[PDB]
Amino acid sequence: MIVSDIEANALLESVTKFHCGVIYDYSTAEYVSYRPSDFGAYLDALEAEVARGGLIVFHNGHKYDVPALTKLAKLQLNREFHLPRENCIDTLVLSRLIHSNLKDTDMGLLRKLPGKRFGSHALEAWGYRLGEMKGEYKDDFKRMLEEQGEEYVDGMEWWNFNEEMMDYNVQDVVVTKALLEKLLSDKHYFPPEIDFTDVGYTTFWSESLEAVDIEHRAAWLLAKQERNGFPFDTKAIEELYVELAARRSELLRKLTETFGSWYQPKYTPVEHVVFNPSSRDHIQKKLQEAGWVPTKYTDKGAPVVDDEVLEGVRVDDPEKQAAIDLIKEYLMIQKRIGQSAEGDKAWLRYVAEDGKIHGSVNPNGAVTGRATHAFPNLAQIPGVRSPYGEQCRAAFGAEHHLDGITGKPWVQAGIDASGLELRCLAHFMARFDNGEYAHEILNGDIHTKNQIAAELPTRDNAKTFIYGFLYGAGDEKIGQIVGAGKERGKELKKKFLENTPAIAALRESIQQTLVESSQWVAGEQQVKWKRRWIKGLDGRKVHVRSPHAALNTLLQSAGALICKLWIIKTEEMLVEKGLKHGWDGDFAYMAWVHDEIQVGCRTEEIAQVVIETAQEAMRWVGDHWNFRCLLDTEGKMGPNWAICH
Amino acid sequence: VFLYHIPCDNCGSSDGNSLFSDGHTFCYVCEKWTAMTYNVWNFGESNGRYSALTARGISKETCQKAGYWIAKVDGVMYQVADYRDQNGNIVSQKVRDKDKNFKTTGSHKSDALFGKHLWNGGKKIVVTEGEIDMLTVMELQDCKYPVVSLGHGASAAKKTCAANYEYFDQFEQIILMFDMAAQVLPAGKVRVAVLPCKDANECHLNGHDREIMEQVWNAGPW
Amino acid sequence: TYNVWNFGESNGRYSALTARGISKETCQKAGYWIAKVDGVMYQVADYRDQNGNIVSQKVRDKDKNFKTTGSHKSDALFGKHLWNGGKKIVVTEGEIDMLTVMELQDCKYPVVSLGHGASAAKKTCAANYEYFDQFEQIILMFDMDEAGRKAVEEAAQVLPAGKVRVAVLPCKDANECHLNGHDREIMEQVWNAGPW
DNA sequence: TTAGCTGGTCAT
RNA sequence: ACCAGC
Ligand SMILES: Cc1cn([C@H]2C[C@H](O)[C@@H](COP(=O)(O)OP(=O)(O)OP(=O)(O)O)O2)c(=O)[nH]c1=O
Ligand SMILES: [Mg+2]
Ligand SMILES: [Mg+2]
Ligand SMILES: [Zn+2]
């Protein structure tokens, strides 16, 4: 087992040059350094450690460090160099599962950290937390250039090689080793009956938990689909921007003549301030002085103003009754512009040269194992029920990638699971009601018949209501889903509690397992805990944040892991079936939002093979962990991500 | 840039106040922000207020971020426009009123631009001739896509535009909007737009503002 | 503009050049120094006569402006006083190209630099025709541009008879070949080159 | 006594 | 505080 650290010139998007690298070993205890001219020796050392059957320990190695080596070894000296995924291990993917909660324990330490490093899994932040940090390269280089007198141009100091780069690279591999010893000094994940610094890649993976293996496979695959990208159409979103940027410049012209200006107190100094519809103070003032009473006081002196009270508002003047609808449309157009094209993290500021969008996906960002999506967030684009939704999802297509050998577009397949957390509930409470609830879910659709039984208008409203009731609501927040009062908000709770009297028994079981005493304060709550964590489906200590969200962190943390194993198995069957992953093969993953997957493939028969084998992968997931239910999915085929929603 | 949320020490929320990398905070509940003449017209000297241009149609934040402030010296109504340099310094001004009394104060350089102290990299730039047309395009695009304008009118398009060559070389596409064109700007990188009215403000005050925004993104080649 | 800048009225310090790649002992041997006048840090080169008597500085700021501190002659080469014999010199073009070859050869072979550049090299080569009759070869190390090749072709006219040999570089000039790790090429191009 | 898990926005 | 998402 060796611990190796790299340093190159730029990010993985545009890297062309190698600068330095340090290797430490656990059998000779040697800081074997390398120079810019020793890159062949560096690759030979790593290939020797692979060929003898060992493990290479990087940090942030799955995302940046290993494909940087595969790119540099090709485009600098013309040699193929691939590390097998069962040899490279990471110490950031381990930190994101062992220390999954830094924001709730990092206070009391902020005296150590500067303040910008609050809750960071970066390698310098663990240098500050382990009390082993000797300087920083960027600060010392900027101070040294201010000491000579030449300017500090662009914050780019990995242009030229020097010796401070090698020195802080040695300190970098020191911090990586001192992190690895603490991360392997854990007992719930690594049993203390064997030393993990001399075992092979058949002992290290399969003589420990399964959560240490599934997380590394997920990090590998999600880094690969991050390197693939999402094909994107630019002209069809510039047409949208030029369309609805000539609408909010009419909804202000038509509206400031209705709602006039006023003097505001800045001898009494006044200012001629005009009506800004994006503010929620000007609309509040102009609706108070036009004959409207809110009768809803969230704030102690101010009303609440949103889309659900701008519908139930009536005034005397029949011009303002029409003007309120234009105010709501103006707020919608403003949010769509700021998301699509004018924000700091807009779509048109993260399009690469080849016409694709690369978004970072953190595989473990939530406390319940749910992935987070960032830079840009490709999980919260507007759906097909919101206005201007189909015109925003029709740009994010897979038919915008014309093939490089035949000049033809591709096909997209999208696969969604059905009734996921609601069927995990029927798994968990099947030991109470003897499994006469997990038979009606398999007998026809659940949400449609729930809509029939609860007389809701839409299936989406029934689907919102059932989880709103299930994850511990109040008296009013499920009466608000239908708009009625707390009388209906009580009778729906009684109707869907007296059907299956096992949810309260399961909740009492969770309360008797986790909490033991909860003292009551008239403005707070003081609880003596017994077990703050829950064993998940693969032994991971899932952290419980609040004792009324225990059913939440029991259901969704067990619902995310079956999807996380499903997305791995549905390529472990496709590669072993005789296909090739990537753009130069036959299929490519594009995005993984919380439930469904989007894959793009070359022909319709390959689409049919993928949409067949997704079912077999999901059924193998359902058999591997012995669920008491029967899992099932549903797939669609199309050109873009508006039919394949 | 954004880092995380801190508890608001003034209005008393939990996840309301946002902390940024520059050291300032911002609350989304209480909306509290924390942390010639040869005489440059000082802003406190001239009773400066960032009012709006209602008869033409321009908001207040455009005049704040572009530096176009109304002066109230001598009991009259001046519209002082500041020109700047790359460091972020006031260099010269233009004082204008109803009688076009163009008082050019300060060291007026030969190649000054209006709104070049904001922008260094990007794909597009929209070059106009005046100041009200430049403010009109910043009104439509909401002050985030780069628009500069000439500091000497439409008679120095071979002098003010020429001495700025390494500045306009920084961008990938240069779009002109003069009066419905220059070639000292680099080759294959000059687009010239065609409008149905006299300038951009006449398209803005008649509802043809779509045909402003349609010519910024689909302009023809020179 | 004022005088020869004394170090005591300029807070003189000899250090390295981290962005360029030259140690402190090379800059101590030559005379390239760093001063703090008017707050902004100024780098400054230090010329002498053939004897060693100080007559001129040359000051560059944080964005490479020119500030001459007096009568800037034409018989003044950067580091002319350091060498009065030998068998080879490497005439560079700038002033860090002199320091780079003193770094990469450890102050052994003589290297001098010109104080004007490719604008008036002939002016300071023909007026320096009397300094070069105490050496044996001349290896011209100029820029690899149109101006560099033009300067070496026009400056191979007023140098002494037939001894001029011209070294070629794959970079712009010598310091970028130092920074990109090409220390194997410029150790060969000094020793052998392609003649006129 | 509380539906939940995320991102993104801003003003001198 | 608002909006969007599974
Ligand atoms: C709408 C909603 C879903 N979820 C969870 C539970 C869902 O099973 C999971 C996926 O959301 P959905 O896919 O929208 O719901 P579903 O899969 O059960 O129904 P179907 O696929 O047949 O249309 O997200 C919440 O936690 N809160 C919510 O408000
Ligand atoms: Mg690293
Ligand atoms: Mg689903
Ligand atoms: Zn506040």
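We number chain A the way Swiss-Prot does; in order, the residues shown are 1-111, 114-268, 326-704.
The header says electron microscopy, 3.7 Å.
Heads up, the Cβ atoms here are built off N, Cα and C, so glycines get one too.
What Swiss-Prot records for A:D5 is Mg(2+) 1 binding site. According to Swiss-Prot, the feature Mg(2+) 2 binding site maps to A:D5, A:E7, A:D174. Among the mutagenesis results in Swiss-Prot, A:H123 to S has the note: 83% loss of exonuclease activity. The residue drawn here is the original one. Per Swiss-Prot, the feature Mg(2+) 4 binding site maps to A:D475, A:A476, A:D654; the stated evidence is experimental evidence. Marked as substrate binding site by Swiss-Prot on the basis of sequence analysis: A:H506, A:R518, A:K522, A:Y526.
Across the unmodelled segment of 2 residues, the C-alpha atoms of A:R111 and A:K114 are separated by 5 Å.
Residues A:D475, A:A476, A:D654, taken from the binding-site residues A:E7, A:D174, A:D475, A:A476, A:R518, A:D654, are distinguished by a CB atom under 6 angstroms from ligand 3. Across the binding-site residues listed here (A:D5, A:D174, A:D654), the residue whose Cβ sits among the most other Cβ atoms within 10 Å is A:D5. The Cβ of A:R518 has fewer other Cβ atoms within 10 Å than any other of the recorded positions A:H123, A:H506, A:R518. Cα separation, A:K522 (substrate binding site) to A:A476 (Mg(2+) 4 binding site), rounded: 14 Å. When Cβ atoms from all protein chains are considered, those within 10 Å of A:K522 (substrate binding site) total 18, not counting its own. Distance across the unmodelled 57-residue segment, from the CA of A:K268 to the CA of A:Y326, is 11 Å in the deposited entry.
In this structure, the C-alpha atom of A:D475 (Mg(2+) 4 binding site) lies 15 angstrom from that of A:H506 (substrate binding site).
Here A:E7 (Mg(2+) 2 binding site) comes close to A:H19, A:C20, A:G21, A:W160, A:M167, A:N171, A:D174: these same-chain residues lie at least six apart in sequence, with C-beta atoms under 8 angstroms from its C-beta. Taking Cβ-Cβ distances under 8 Å and a sequence gap of 6 or more within the same chain, the neighbours of A:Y526 (substrate binding site) are A:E480, A:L481. Within 8 A of the CB centroid of the substrate site residues A:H506, A:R518, A:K522, A:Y526, the other residues of that chain are A:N509, A:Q510, A:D519, A:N520, A:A521, A:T523, A:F524, A:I525.
It is 14 Å from the Cα atom of A:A476 (Mg(2+) 4 binding site) to that of A:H506 (substrate binding site). According to its DSSP assignment, A:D654 (Mg(2+) 4 binding site) is coil. Sitting within 8 Å of the Cβ centre of A:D475, A:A476, A:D654, and not among those site residues for Mg(2+) 4, are the Cβ atoms of A:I474, A:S477, A:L479, A:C622, A:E655, A:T692, A:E693. Of the listed binding-site residues, namely A:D475, A:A476, the sparsest CB environment within 10 A is found at A:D475. Among A:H506, A:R518, A:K522, A:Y526, the residues given in the record as binding substrate, the maximal Cα to Cα distance rounds to 13 Å. If you take the Cα of A:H123 (mutagenesis position) and the Cα of A:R518 (substrate binding site), they are about 41 angstrom apart, rounded to a whole number.
Geometry remark: A:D5 (Mg(2+) 1 binding site) versus A:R518 (substrate binding site), CA distance 53 Å. When the binding-site residues A:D5, A:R518, A:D654 are checked against ligand 1, A:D654 have a Cβ within less than 6 Å of one of its atoms. In the three-state DSSP assignment, the secondary structure recorded for A:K522 (substrate binding site) is helix.
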